[PDB]
Number of protein chains: 2
Amino acid sequence: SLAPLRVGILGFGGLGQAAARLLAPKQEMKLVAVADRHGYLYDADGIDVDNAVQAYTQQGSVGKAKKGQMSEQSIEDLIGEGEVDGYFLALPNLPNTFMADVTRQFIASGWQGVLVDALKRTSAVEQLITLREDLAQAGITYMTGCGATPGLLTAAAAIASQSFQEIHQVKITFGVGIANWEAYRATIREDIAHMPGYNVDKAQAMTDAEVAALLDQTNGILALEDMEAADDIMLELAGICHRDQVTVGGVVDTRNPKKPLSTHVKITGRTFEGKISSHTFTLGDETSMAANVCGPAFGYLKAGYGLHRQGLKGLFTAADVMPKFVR
Amino acid sequence: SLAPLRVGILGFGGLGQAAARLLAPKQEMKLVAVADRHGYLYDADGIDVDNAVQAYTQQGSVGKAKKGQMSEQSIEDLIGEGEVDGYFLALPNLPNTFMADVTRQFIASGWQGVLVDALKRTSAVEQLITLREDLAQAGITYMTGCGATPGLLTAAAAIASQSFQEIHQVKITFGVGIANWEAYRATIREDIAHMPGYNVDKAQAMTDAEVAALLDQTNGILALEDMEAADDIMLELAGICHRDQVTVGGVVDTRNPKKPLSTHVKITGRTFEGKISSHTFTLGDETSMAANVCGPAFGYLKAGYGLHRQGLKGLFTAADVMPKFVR
Ligand SMILES: *[C@H](CCCCCC(=O)O)[C@H](C)N
Ligand SMILES: *[C@H](CCCCCC(=O)O)[C@H](C)N
């Protein structure tokens, strides 16, 4: 609180903006750094989040904020300009190697400290796993899949698993209600890619005409099933179950702020007594995606710094470490 | 699996017996050591659990098992006789300093490795907190309150807390159905001590006449409220909330194996968006007390060994560390 963790956010779409708002009341964490594609903002005294959001939404980049710098190498620039202890990578993984490529930038820069992502797709977390020794040698402590799911729900399953001799199934069912289309339309193609007959390339190339066309066919509801979702490999690496016993689905209602169903994870297994049973972890319907992604993300950044300060570098998942409550 | 964790159990009432049964199918953990008040059993090749339970239930001590040694200093003897990497302290805290006194024995012996308890009462965990430097200097890694509650539910609350700016309440409600009076009547006074107008001294002095008298007044139901329960100090030490915002209650049905209500923990707080909401973690009704106490206990022993192998000694609670799934 005399010595808060100095943190940055890379990416300032809806998620990074929400992360900035979440950090505002924190005593022991201070936002000093934001970057987007076209500009960055450093302030060792703490970001003016109102000014950064104005700049981004009104002028298209935080580079246009007071103290903002326009730059086409915004991330390269920001890394070198300021004392930052940990970054939240609130970047869409677009192209599908970008998170790994931003991370390769961090490795290349000679910067050390904590990185946290809220990656979703198994194949994305697999690219970060390939970098675990590169990260370790660099002196980076990297927390992967530390959002809502993967993240919060993955940790809940890892704890719930302790009652069982054998895990049979981990089933994640999420709900999202969109309150502000503005701070979502940037990322809707990420969700549509999981729709039947879609892939990341097909979703990303869609026009708003095609998006509105698709959404009108279901009153703005995206019912997603058997998603490529890194909870599977994270629980597998944690020794809890095989990735094939993990299934992720959910509902995003693009036309209602109200969560369309209660986010939960159900962990089914057999106990040492041979009894088959299930634990369920259910999220409150008034906890938003932002709260359930960004809250854990900074809890893992804080846990990560704890690991970093004890000399433990490399790659950790949300299934591997207990997140620390941030005040 | 070529090199399993060699573990012991101190105390062989219903809980220690259940812990022995839980370890039986494990590949990467091997039970080598049991002790009770009047005898001990060491076997580096792995305990015959059938023989140990026969001896205990039939002859009143594992000292009477094959390879068993009768001894009135059973714990002092066992510690010195065998290579054991971690012990589960499945001892009733009777008298109320016994767990701390057994732990002072471990500190005095020069033995190092992992200890785990399933203590319940705040004041008991407070006695272990006083010993944290003694433990560290001794080279012991001590995992306290690593049962069902405290333990599993405490870790669930620590994870659930990450969605919130401020915690308002953590409410734990547990159910226990007693299947076998035999493996419970030894510990029923532990639960009765939490009944209205009772304390530990009054409960412990009760005759079976007085117990049966009390139980007949409620068809064998013990409805317990605002218990002295270490989940409060564990979540406080974890920086999550004040101990006064933690409340523990539940129901033990002494006359039915069926769990009388679903064990759950409800975490209420305010999100960064100012919204009040609750997460709920609910246990399966066919997960027994044994599974939900002993499963986590060995998950924390395994996590503890991981901490020990990286040179981290002293005192950890279930709120502080992610338990590791034991195969
Ligand atoms: C990513 C998943 C969001 C999880 C929402 C959980 C909740 O807040 O209850 C979306 C689908 N892009
Ligand atoms: C200790 C508490 C047991 C917790 C039971 C939880 C469950 O298995 O659902 C007892 C009251 N002695």
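Here chain A follows Swiss-Prot, giving residues 5-331 in order.
Heads up, header says this was done by X-ray crystallography, 1.8 Å.
Even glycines carry a Cβ here, placed using N, Cα and C.
What Swiss-Prot annotates here:
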type	residues	note
ACT_SITE	A:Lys124	active site, nucleophile
ACT_SITE	A:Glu194	active site, proton acceptor
ACT_SITE	A:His198	active site, proton donor and proton acceptor
BINDING	A:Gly15, A:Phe16, A:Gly17, A:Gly18, A:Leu19, A:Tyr60, A:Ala190, A:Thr191	NAD(+) binding site
MUTAGEN	A:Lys124 to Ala or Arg	No longer forms a BioU-DAN conjugate
MUTAGEN	A:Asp235 to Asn	Decreased product formation, able to weakly form a BioU-DAN conjugate
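Feature map: Swiss-Prot annotations on the structure.
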| residue | record | DSSP class |
| --- | --- | --- |
| A:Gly15 | NAD(+) binding site | coil |
| A:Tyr60 | NAD(+) binding site | helix |
| A:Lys124 | mutagenesis position | coil |
| A:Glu194 | active site, proton acceptor | helix |
| A:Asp235 | mutagenesis position | helix |
Cα-Cα distance maximum in Å, computed over every pair in A:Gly15, A:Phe16, A:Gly17, A:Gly18, A:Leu19, A:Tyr60, A:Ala190, A:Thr191 that the record assigns to NAD(+): 16
Among A:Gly15, A:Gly17, A:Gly18, the most crowded of the binding-site residues [Cβ within 10 Å]: A:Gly15
Residue pair A:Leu19 (NAD(+) binding site), the residue listed as 'active site, proton acceptor' - Cα distance, angstrom, rounded: 13
Most crowded position, judged by CB atoms within 10 A, among A:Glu194, A:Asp235 as recorded positions: A:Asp235
Least surrounded among the binding-site residues, given as A:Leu19, A:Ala190, when other CB atoms within 10 Å are counted: A:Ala190
Chain-internal residues near A:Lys124 (mutagenesis position), provided their CB is under 8 angstroms and they sit 6+ positions away: A:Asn97, A:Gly149, A:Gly151, A:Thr153, A:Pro154, A:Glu194, A:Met231, A:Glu232, A:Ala233, A:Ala234
Separation of alpha carbons, A:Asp235 (mutagenesis position) and A:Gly18 (NAD(+) binding site) (Å): 23
Neighbour tally for A:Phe16 (NAD(+) binding site), based on other Cβ positions within 10 Å of its Cβ: 27
Sparsest-packed of the listed recorded positions (A:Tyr60, A:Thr191, A:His198) - C-beta count within 10 angstroms: A:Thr191
Rounded to the nearest Å - Cα separation of A:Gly15 (NAD(+) binding site) and A:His198 (active site, proton donor and proton acceptor): 22
